[PDB]
Amino acid sequence: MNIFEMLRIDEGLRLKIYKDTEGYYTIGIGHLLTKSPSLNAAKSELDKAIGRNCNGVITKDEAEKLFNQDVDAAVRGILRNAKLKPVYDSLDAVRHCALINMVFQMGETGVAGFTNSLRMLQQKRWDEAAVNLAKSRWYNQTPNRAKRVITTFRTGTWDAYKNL
């Protein structure tokens, strides 16, 4: 298992604009388009992103290409962020995936806001960090996904996804 398969399980793949859990316009594999309520603004961002008139629909290929950019950008941001980089560097390869997943879902900023949890991860106090991460809007709003990510941090194996 890898970052790409992990994320494809948590986000799904949709070829027509859709609304995410938070009600925002998205397409592909969790590619957020806009937080604006305008489907119109969305179709426009989509065209700018793919470089063609899509009329709100894209092909597999286009979805994957956007997916690769997003994973790349997620990793790059982590590596450029002063609060996240040190944690990332301190973690093993499985756990790196869990932080990338958080990042992709909620942005650098949001994750960076998990101060206490980040500190515990860095200290390798797995059980404690898992309990702390659970106390968040994130866990209360997308509990099954959160729990999958959390166990990944807790155990350092891909067990939460071997099911799926």
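Determined via X-ray crystallography, 1.9 Å.
Yeah, the Cβs are placed from backbone N, Cα and C, and that goes for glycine too.
What Swiss-Prot lists as active site, proton donor/acceptor is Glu11 (among others). Applying an 8 A CB threshold to same-chain residues 6+ apart, the list for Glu11 (active site, proton donor/acceptor) reads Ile29, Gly30.
Sequence-distant neighbours of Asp20 (active site, proton donor/acceptor) (same chain, 6+ apart, CB under 8 A from its CB) are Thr26, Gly30, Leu32. Per Swiss-Prot, active site, proton donor/acceptor is recorded for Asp20 (among others), and the stated evidence type is experimental evidence.
The substrate binding site annotation in Swiss-Prot covers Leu32, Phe104, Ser117, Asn132. Summarising the environment of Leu32 (substrate binding site), the number of other Cβ atoms within 10 Å of its Cβ, over all protein chains shown, is 18.
The mutagenesis experiment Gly30 to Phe is recorded by Swiss-Prot, whose note states: Almost complete loss of enzymatic activity. The enzyme is destabilized by 1.5 kcal/mol. In the three-state DSSP assignment, the secondary structure recorded for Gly30 (mutagenesis position) is coil.
Residue density at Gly30 (mutagenesis position): 19 other Cβ atoms are found within 10 A of its Cβ, drawing on all protein chains shown. Mutagenesis annotation in Swiss-Prot: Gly30 to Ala, described as Almost complete loss of enzymatic activity; the structure shown retains the original residue.
The Cβ of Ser117 (mutagenesis position) lies under 8 Å from the Cβ of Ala129, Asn132, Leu133, each of which sits 6+ residues away along the same chain. Here the residue is the original one, while Swiss-Prot reports the published mutagenesis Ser117 to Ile with the comment 500-fold decrease in enzymatic activity.
Quoted from Swiss-Prot, the note on mutagenesis experiment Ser117 to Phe is: 10-fold decrease in enzymatic activity.
The annotation that Swiss-Prot gives for the mutagenesis experiment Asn132 to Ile reads: 5-fold decrease in enzymatic activity.
According to Swiss-Prot, the mutagenesis experiment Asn132 to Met or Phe carries the following note: 2-fold decrease in enzymatic activity. A helical conformation is recorded for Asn132 (mutagenesis position) in the three-state DSSP classification.
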Original post:
Using DSSP, would you call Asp20 (active site, proton donor/acceptor) helix, strand or coil?
Top reply: coil
Original post:
Long-range same-chain neighbours of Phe104 (substrate binding site), Cβ under 8 Å, sequence gap at least 6?
Top reply: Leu7, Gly30, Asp70, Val71, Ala74
